[PDB]
Structures are given as C-alpha cells and as structure tokens.
2 protein chains.
Amino acid sequence: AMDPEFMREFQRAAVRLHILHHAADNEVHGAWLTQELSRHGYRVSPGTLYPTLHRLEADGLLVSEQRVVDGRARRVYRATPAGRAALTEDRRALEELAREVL
Amino acid sequence: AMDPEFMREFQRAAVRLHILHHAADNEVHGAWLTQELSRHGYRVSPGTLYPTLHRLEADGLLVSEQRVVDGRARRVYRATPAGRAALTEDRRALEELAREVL
Ligand SMILES: [Cl-]
Ligand SMILES: [Cl-]
C-alpha cells in the first residue's frame, strides 16, 4: 500500500459499516462475519473482530442474544433501531465522499 | 451523529484523501487547506492538520518547500509521484466500499 495510514483508518471505518450492513439484514455470528469480511478483501481475525462487535453493542448499535441451538451456546448479533439509523448516516457520509472525489 | 466512532475514523480517512486530492491538483498552504476542508464540513484545526501534513511528507506522499515570495517565507506542499499513486489506491478503496454497502 502506498498509504498504509489511510488504509488503516479507512478499513476500521469499512469494517464497522460492513458489520452494521450485515446485521441490519439478518442475525449474524462473529465467525461468519470474519468469513464474510474476508470474502470482501478485509483482513480481519476473530481477535480484532470480536472486540469491535462488543464495542458496537456498547455503543447501542447492535444487540446480541446468547442462544443454545443444537447443544451449543452461541451469540448472535443484530442491528438495533439506533444501528439502523447509524447505518443510514454512515452510508450517507460514504455516498457524499464518493460523489465529491470520484 | 448516531455512530461517532465511525464518523471519527471515516473523517480522518476523508481528510487525508482530500489533502492528497488538493495537493495533486496544485500547490497548497496549510492555512488554505484548513479553509477548504472546513468548507466541505470537516472539523479541522491547525493542531490536527499540521501533524497529518508532516506524516504525509514523512511517508513520501507530499513534499514541502519553504519559499520566499513577495518578501515572505511560506511553506507550500505538493503531491509527489508516490502521493499521486496513493491517491489512486485510496480512491479505489473508496470505490470498493461504495459498491459493497450502497
Ligand atoms: Cl503508517
Ligand atoms: Cl461474541
């Protein structure tokens, strides 16, 4: 990367936005998010992703539920009403920058 | 803002992108960048801007020159060839995120 500082900041923002995008659409597990973000070309690990999930919930933008399904306890995340509003604002900001410089 | 953490990260990235965009197009003084970024709705001060200019130059993406014009010494910044290449990569990253989530 010619500009690793841009890429680092932008990637943090991108990851956050992708998480909200996916969690608004359906319930998601962290394990699946790691794979889906990776598919899209974002370098993430459970070690980096789970703390961002937890922070998103602390921010009120996700809510999680522990479920026991098929004998295994797992945590699923979904967007809250505040998270859907955030998703709209975050996307708007992205759309504006894209319109301005491209 | 519903998501201040997204807005903080995204704005740092946006400002960096704008700086390269302006410095590729012309030579710039810091004082003018402050005004131009402010016009566009970015909250920037000399305290935030000058350190990012310095880091951009350290990264080889900008070069600055102290220049005496009309009897007054000022520092001007412009993009280097590496900075122009970075601008292209940063734009590509923006384009990709726009495709993914919009
Ligand atoms: Cl760096
Ligand atoms: Cl978890």
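Residue 1 is the first one shown; counting continues down the chain.
Cβ coordinates come from backbone N, Cα and C, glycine included.
DSSP gives B:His22 (mutagenesis position) a helix state. Annotation for B:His22 (mutagenesis position): spatial neighbours B:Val28, B:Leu33, B:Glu36, criterion Cβ-Cβ under 8 Å with sequence separation of six or more. Here the residue is the original one, but Swiss-Prot notes a mutagenesis experiment at this spot, B:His22 to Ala (Swiss-Prot position 16): Abolishes cadmium and zinc binding.
Annotation note: B:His40 (mutagenesis position) sits in a coil segment as assigned by DSSP. For the mutagenesis result B:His40 to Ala (Swiss-Prot position 34), the note given in Swiss-Prot is Abolishes cadmium and zinc binding.
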